[PDB]
There are 2 protein chains.
Amino acid sequence: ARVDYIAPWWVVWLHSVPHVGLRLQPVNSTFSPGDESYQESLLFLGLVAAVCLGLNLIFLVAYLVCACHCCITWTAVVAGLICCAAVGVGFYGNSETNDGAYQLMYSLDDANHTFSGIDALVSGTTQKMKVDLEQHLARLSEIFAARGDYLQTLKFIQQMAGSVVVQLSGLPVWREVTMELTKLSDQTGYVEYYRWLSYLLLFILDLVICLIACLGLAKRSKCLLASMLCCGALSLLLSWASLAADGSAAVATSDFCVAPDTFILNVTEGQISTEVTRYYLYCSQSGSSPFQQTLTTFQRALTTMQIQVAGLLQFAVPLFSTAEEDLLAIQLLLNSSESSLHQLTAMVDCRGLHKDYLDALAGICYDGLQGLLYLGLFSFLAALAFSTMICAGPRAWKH
Amino acid sequence: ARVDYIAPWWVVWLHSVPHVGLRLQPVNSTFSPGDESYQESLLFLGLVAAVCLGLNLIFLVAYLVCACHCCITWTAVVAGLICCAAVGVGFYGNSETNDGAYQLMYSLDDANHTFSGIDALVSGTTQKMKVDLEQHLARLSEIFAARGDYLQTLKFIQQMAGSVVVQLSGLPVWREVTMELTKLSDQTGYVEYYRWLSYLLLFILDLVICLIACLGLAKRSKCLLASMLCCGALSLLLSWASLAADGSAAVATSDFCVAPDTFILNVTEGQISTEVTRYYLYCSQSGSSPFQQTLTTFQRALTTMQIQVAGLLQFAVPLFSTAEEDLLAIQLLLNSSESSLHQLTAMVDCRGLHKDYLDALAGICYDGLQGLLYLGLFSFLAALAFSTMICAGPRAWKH
Ligand SMILES: CCCCC/C=C/C/C=C\CCCCCCCC(=O)O[C@H](COC(=O)CCCCCCCCCCCCCCC)COP(=O)([O-])OCC[N+](C)(C)C
Ligand SMILES: CCCCC/C=C/C/C=C\CCCCCCCC(=O)O[C@H](COC(=O)CCCCCCCCCCCCCCC)COP(=O)([O-])OCC[N+](C)(C)C
Ligand SMILES: CCCCC/C=C\C/C=C/CCCCCCCC(=O)O[C@H](COC(=O)CCCCCCCCCCCCCCC)COP(=O)([O-])OCC[N+](C)(C)C
Ligand SMILES: CCCCCCCCCCCC(=O)OC[C@H](COP(=O)(O)OCC[N+](C)(C)C)OC(=O)CCCCCCCCCCC
Ligand SMILES: CCCCCCCCCCCC(=O)OC[C@H](COP(=O)(O)OCC[N+](C)(C)C)OC(=O)CCCCCCCCCCC
Ligand SMILES: CCCCCCCCCCCC(=O)OC[C@H](COP(=O)(O)OCC[N+](C)(C)C)OC(=O)CCCCCCCCCCC
Ligand SMILES: CCCCCCCCCCCC(=O)OC[C@H](COP(=O)(O)OCC[N+](C)(C)C)OC(=O)CCCCCCCCCCC
Ligand SMILES: CCCCCCCCCCCC(=O)OC[C@H](COP(=O)(O)OCC[N+](C)(C)C)OC(=O)CCCCCCCCCCC
Ligand SMILES: CCCCCCCCCCCC(=O)OC[C@H](COP(=O)(O)OCC[N+](C)(C)C)OC(=O)CCCCCCCCCCC
Ligand SMILES: CCCCCCCCCCCC(=O)OC[C@H](COP(=O)(O)OCC[N+](C)(C)C)OC(=O)CCCCCCCCCCC
Ligand SMILES: CCCCCCCCCCCC(=O)OC[C@H](COP(=O)(O)OCC[N+](C)(C)C)OC(=O)CCCCCCCCCCC
Ligand SMILES: *[C@@H]1O[C@H](CO)[C@@H](O[C@@H]2O[C@H](CO)[C@@H](O)[C@H](O)[C@H]2NC(C)=O)[C@H](O)[C@H]1NC(C)=O
Ligand SMILES: *[C@@H]1O[C@H](CO)[C@@H](O[C@@H]2O[C@H](CO)[C@@H](O)[C@H](O)[C@H]2NC(C)=O)[C@H](O)[C@H]1NC(C)=O
Ligand SMILES: CC(C)CCC[C@@H](C)[C@H]1CC[C@H]2[C@@H]3CC=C4C[C@@H](O)CC[C@]4(C)[C@H]3CC[C@]12C
Ligand SMILES: CC(C)CCC[C@@H](C)[C@H]1CC[C@H]2[C@@H]3CC=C4C[C@@H](O)CC[C@]4(C)[C@H]3CC[C@]12C
Ligand SMILES: CC(C)CCC[C@@H](C)[C@H]1CC[C@H]2[C@@H]3CC=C4C[C@@H](O)CC[C@]4(C)[C@H]3CC[C@]12C
């Protein structure tokens, strides 16, 4: 996030996970969220998690049957310790995933603000030029209907304004990209809020299950032991479902993060020029800005307009008592236009947008991927804890 | 960060904590890190924690004496649960404080990069203009020692180059601010890494102390119980020291975070112009820029020089077969200077620097202050856990 984006070792490893599709068919592991084969590979990872959950349940049933048909305190304490470690790791991973999601949201909002500002500046300058300059120049022409030189100067000012308007219209329009960014930010906020809440409820339920199981064991209550066995089975189901979700999300995120610029270029094509997208995506210092010529022509037109207006003031104003207010209004408009041009040349610069892109990449890849990995670790630990507790169940019942 | 800065409720609360010094005389709570009254106020905040530790030890020893002269399993399990909770909260606080410190270092490095780039642009443009433009114009004058008009054009180009150099020299120089930023970033990295390692070691020591206490209780070893009592007393002392450090650091950070712009303006009084500092600190689109006139003059001089060079090319290439290479070199130099002007006007813009400032504020205040409060909570939790463990120790020793 400081110089460039390099795919971390964990991103590379997760991307290395084979994508197999439902019927064990090799699937191309390039981020294609809209591709049926890619979605099938993610579903296959989820299905492998489901098969592992089924194996866990089968082993638990076999062990319970063998124990009933055919240490307790220490196994209970070990299960409680593993559950506490799992809940701590889950809290950490949940917070890290929330941090990554909020970093992505912040980068999307910053890019949205920059693009909306570019659009507002271009629209405001265009409206100012056309409407206000035309009105003031019409008034000045009506008051100056005696001097061919002055009329020609007004015509030159109008022509320069037209050139400025053409250049401004030649800049990218970011309305569609801004709508996409706002929609993505809203969806990310919604989904992240509900994911964080769901994992927090899972941690609370696991902690209460562990504490209630310990209390039931202390009080020697068959009702409490059976209720905690049922809750442990339900939490084992939830833990395996969570591990499936975390593994699939980690593999998809790693697929994206292994090559994010390729996906951005692929998905933006047709709505953003390749040169503009590459300018914002690579922000190479030794490179030519796609907007440099537009900005140069805009500022040259503004400079010529100001020179003409200053000459018109210093000459005509002594000759004509009136018409000074219109010239002053035009000069103020051009001063505002120069300020707007400086703001626009600052906004269209690749540095800020590339910083937003790199911050989003850092958030997603580093923070979010690590949070998803820690949530998968929590899921595995909770499965292990609620499996060992269920295994010790029958022995505790007997003794 | 995502918006402007407003002091959070916990920042306001912590800043409200009374500042009294060693003699209890009232002390101004404004952030003055170099002021003896303020440093003494922080020292008193630490001395309060030292007195609390003394009272805790007094109570522990009194209870131990009374029990020896005049529930064990459940108290031990409760102490172990509280120690696990404290270590979890401490892990969260350590991670959050590290995140805040790293965010501050990231903002400092981004501001350092921006200011260093501004300095590089200004220095390179100045050197290019004077050295290269003057050498090329001298060669052109030597090759054009026949045309008074062409000599006057070369003189005009030299005068415009001098104007550009003067305008560039009128901009702020960020060498001192950059050196201060690098020093602060390096010190922050050093202190943060060592603090994080210290708290990780403390968490691991607490965990091993609790686990070995439980193991010694299981094995019914008197030596293990005595060793765990001694290590629990040592960890209680470390926890009280950590609480004192966290409380003092949190109060100081809150004092800063209440008036960050005021502190920055005070501390940058003699090294940065007040208008420049306020421009970067407040970044209001309503107001003007302290560099707008400089940039406008720079670009107008560039445009005049470009027009002169183009006219000279057009009206002298047919007349003079030579000098074409020198004219093309000057034109390329001016093209590069236009690119540098656009880069500079994007760099000096307040948006990026204000984003860096607000991100450092978000990091420090929100993340670091929350992490410090969590570390203080961990310290109190560990003190409570080890106090309960020591209190329950005598019963196990007798049993
Ligand atoms: C939250 C974690 C992050 C990632 C989450 C997972 C991402 C994907 C989730 C669902 C996306 C919809 C998938 C539609 C296309 C599937 C691939 C495909 O259509 O290819 C098909 C998959 O087979 C199918 O039955 C069609 C698709 C069945 C979809 C089943 C939907 C289950 C939904 C449960 C998932 C719950 C969470 C997600 C809910 C939306 C391959 O054809 P075949 O081999 O089976 O035919 C073989 C024919 N012989 C044998 C004669 C040769
Ligand atoms: C056992 C532990 C498991 C924990 C993880 C799984 C728990 C659920 C997590 C998220 C569930 C989605 C949120 C509730 C469903 C709302 C749908 C609805 O109702 O339709 C709509 C559509 O929503 C959406 O825009 C987003 C579409 C959500 C569909 C995505 C399904 C796949 C999710 C994959 C999750 C990957 C990350 C997890 C990896 C750990 C909800 O209303 P709305 O959006 O139109 O209103 C507000 C309008 N805005 C959003 C603009 C403000
Ligand atoms: C984007 C910028 C990066 C993020 C900026 C936001 C927070 C930066 C760090 C704030 C906490 C620093 C804690 C220092 C504790 C030691 C104090 C000390 O002892 O020596 C400090 C000096 O050393 C520092 O302060 C380091 C300064 C670091 C900032 C350098 C300028 C940054 C802003 C540039 C201008 C643009 C405006 C901002 C937008 C970029 C003196 O203060 P004094 O009162 O104690 O002595 C009294 C002596 N007089 C009276 C002369 C002050
Ligand atoms: C908890 C999350 C719930 C969501 C899970 C959603 C799962 C997807 C639902 C639809 C899929 C479905 O119904 O299964 C459909 C497929 C059937 O295709 P086939 O194998 O190729 O059989 C036909 C054979 N042909 C097509 C070649 C002719 O399954 C399977 O037989 C997959 C068999 C391979 C299993 C390998 C698993 C190895 C596990 C290793 C553990 C370490
Ligand atoms: C044994 C599993 C226990 C865990 C269950 C967790 C909650 C499940 C649903 C609760 C919310 C709900 O109410 O479901 C609804 C939601 C959305 O779908 P929708 O109904 O069509 O909303 C739109 C249609 N509307 C508007 C008419 C309702 O579904 C989900 O996206 C939840 C997916 C849970 C995935 C967990 C494992 C994922 C494995 C992925 C491997 C590839
Ligand atoms: C600064 C560099 C230039 C940036 C230009 C703006 C790019 C906007 C990207 C819109 C993505 C989109 O379109 O939505 C995202 C799509 C929607 O899902 P989908 O429908 O299945 O995919 C569409 C497939 N189609 C087209 C075949 C139907 O995929 C995703 O959800 C994953 C989004 C990954 C996060 C990307 C954020 C990268 C950080 C950027 C911070 C500035
Ligand atoms: C063992 C019982 C559980 C212990 C729980 C507490 C400690 C957990 C690990 C701490 C060490 C650590 O933090 O590992 C650090 C790593 C990497 O991060 P890095 O340090 O910045 O990279 C440093 C790289 N070097 C060293 C080369 C410079 O983090 C992670 O990628 C997430 C680790 C969790 C992975 C769990 C797998 C989940 C799989 C499920 C989905 C497939
Ligand atoms: C998690 C880590 C976050 C960052 C923590 C960085 C701490 C060290 C940074 C500067 C170190 C330094 O400069 O130490 C040197 C400084 C001053 O220097 P002096 O030469 O002695 O001044 C001469 C002495 N006068 C000024 C009296 C004449 O000593 C101190 O002020 C000691 C008290 C500072 C502790 C609290 C200040 C910062 C609190 C945090 C508010 C955000
Ligand atoms: C306001 C209330 C605060 C409460 C106290 C909180 C901690 C304050 C920090 C002071 C830092 C300092 O004292 O200095 C840090 C010291 C001195 O470094 P040095 O020997 O000179 O370096 C050598 C010169 N080199 C750098 C060139 C090589 O480093 C140390 O080795 C001590 C580390 C102690 C770590 C464990 C803390 C023990 C605390 C015990 C309390 C019961
Ligand atoms: C084994 C068991 C492990 C348990 C681990 C527990 C981790 C808890 C993670 C939950 C995160 C969360 O709930 O949010 C943490 C919250 C939300 O802050 P925010 O959302 O980030 O932003 C700010 C959003 N406001 C503005 C709405 C708040 O912070 C806070 O309000 C700050 C309060 C800090 C309390 C610290 C204790 C104070 C008393 C001690 C003083 C010395
Ligand atoms: C009784 C068995 C308990 C086992 C507990 C093991 C904890 C040891 C952690 C070592 C990992 C490490 O080395 O660091 C700690 C790791 C990694 O942090 P990070 O993201 O990389 O920070 C980066 C900082 N840098 C950049 C400077 C490197 O944080 C975690 O994984 C979260 C663990 C949650 C707490 C787990 C237990 C909490 C309750 C325990 C009750 C039993
Ligand atoms: C992204 O920027 C757009 C503007 O381009 C914001 O859309 C405006 O939102 C405000 C506040 O809700 C409305 O009053 C305006 O009417 C909206 N304008 C348009 C053109 O839609 C949008 O809120 C921003 N999104 C995010 C997530 O920050
Ligand atoms: C802040 O930027 C300065 C440049 O202004 C960096 O200083 C350079 O560091 C490199 C790498 O160590 C050296 O080769 C250069 O000689 C340094 N230049 C100067 C002028 O000192 C500095 O490293 C940056 N600091 C941080 C923390 O990123
Ligand atoms: C540790 C985190 C960060 C990364 C994920 C680690 C695990 C789950 C991943 C990373 C790399 C993966 C391996 C990559 C390549 C292969 C070869 C293939 O023929 C069988 C699967 C196998 C052997 C994968 C198994 C799962 C694997 C070990
Ligand atoms: C992050 C988590 C979910 C990763 C889990 C990786 C699992 C799904 C991967 C790792 C190794 C993979 C196997 C590697 C090789 C083969 C042999 C091939 O002839 C059929 C597919 C099969 C049998 C793969 C199935 C999927 C597999 C088991
Ligand atoms: C995040 C924060 C809120 C964590 C907890 C901070 C607590 C300990 C702080 C915040 C505000 C503080 C109070 C602010 C003002 C006063 C009035 C004074 O005459 C006695 C102390 C007293 C009553 C302080 C006691 C400590 C206090 C309650």
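Going by Swiss-Prot, the residues shown for chain B are 4-73, 88-416, listed in order.
Cβ coordinates are placed from backbone N, Cα and C, and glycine is handled just like the others.
Database features, via Swiss-Prot:
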type	residues	note
BINDING	B:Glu113, B:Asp116	Ca(2+) binding site
MUTAGEN	B:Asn31 to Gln	Loss of glycosylation. No effect on cell membrane localization, increased ubiquitination and significant decrease in protein levels; when associated with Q-129; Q-283 and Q-352
MUTAGEN	B:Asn129 to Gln	Loss of glycosylation. No effect on cell membrane localization, increased ubiquitination and significant decrease in protein levels; when associated with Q-31; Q-283 and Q-352
MUTAGEN	B:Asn283 to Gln	Loss of glycosylation. No effect on cell membrane localization, increased ubiquitination and significant decrease in protein levels; when associated with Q-31; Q-129 and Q-352
MUTAGEN	B:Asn352 to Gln	Loss of glycosylation. No effect on cell membrane localization, increased ubiquitination and significant decrease in protein levels; when associated with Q-31; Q-129 and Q-283
Within 10 Å of B:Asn129 (mutagenesis position) (Cα basis), scanning mutagenesis positions B:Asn31, B:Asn283, B:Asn352, I find none
Reduced DSSP state (H/G/I helix, E/B strand, rest coil) at B:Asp116 (Ca(2+) binding site) is helix
Looking only at the mutagenesis positions B:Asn31, B:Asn283, B:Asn352, B:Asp116 (Ca(2+) binding site) has its closest CA neighbour at B:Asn283
The sparsest Cβ environment within 10 Å, among the mutagenesis positions B:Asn129, B:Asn352, is found at B:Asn352
B:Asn283 (mutagenesis position) -> DSSP, reduced to three states, gives helix
Rounded Cα-Cα span in Å across 14 missing residues between B:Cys73 and B:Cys88 equals 17
Taking all protein chains shown into account, the Cβ-based neighbour count within 10 Å for B:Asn283 (mutagenesis position) is 12
Comparing the Cα of B:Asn283 (mutagenesis position) with the Cα atoms of the recorded positions B:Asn31, B:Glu113, B:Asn352, the shortest distance belongs to B:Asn31
Rounding to whole Å, the Cα atoms of B:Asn352 (mutagenesis position) and B:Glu113 (Ca(2+) binding site) are apart by 48
Here the Cα-Cα span from B:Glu113 (Ca(2+) binding site) to B:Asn31 (mutagenesis position), rounded to a whole number of angstrom, reaches 29
Note: in the chain of B:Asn31 (mutagenesis position), residues six or more apart in sequence with C-beta under 8 angstroms of its C-beta are B:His22, B:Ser40, B:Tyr41
Reduced DSSP state (H/G/I helix, E/B strand, rest coil) at B:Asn31 (mutagenesis position) is coil
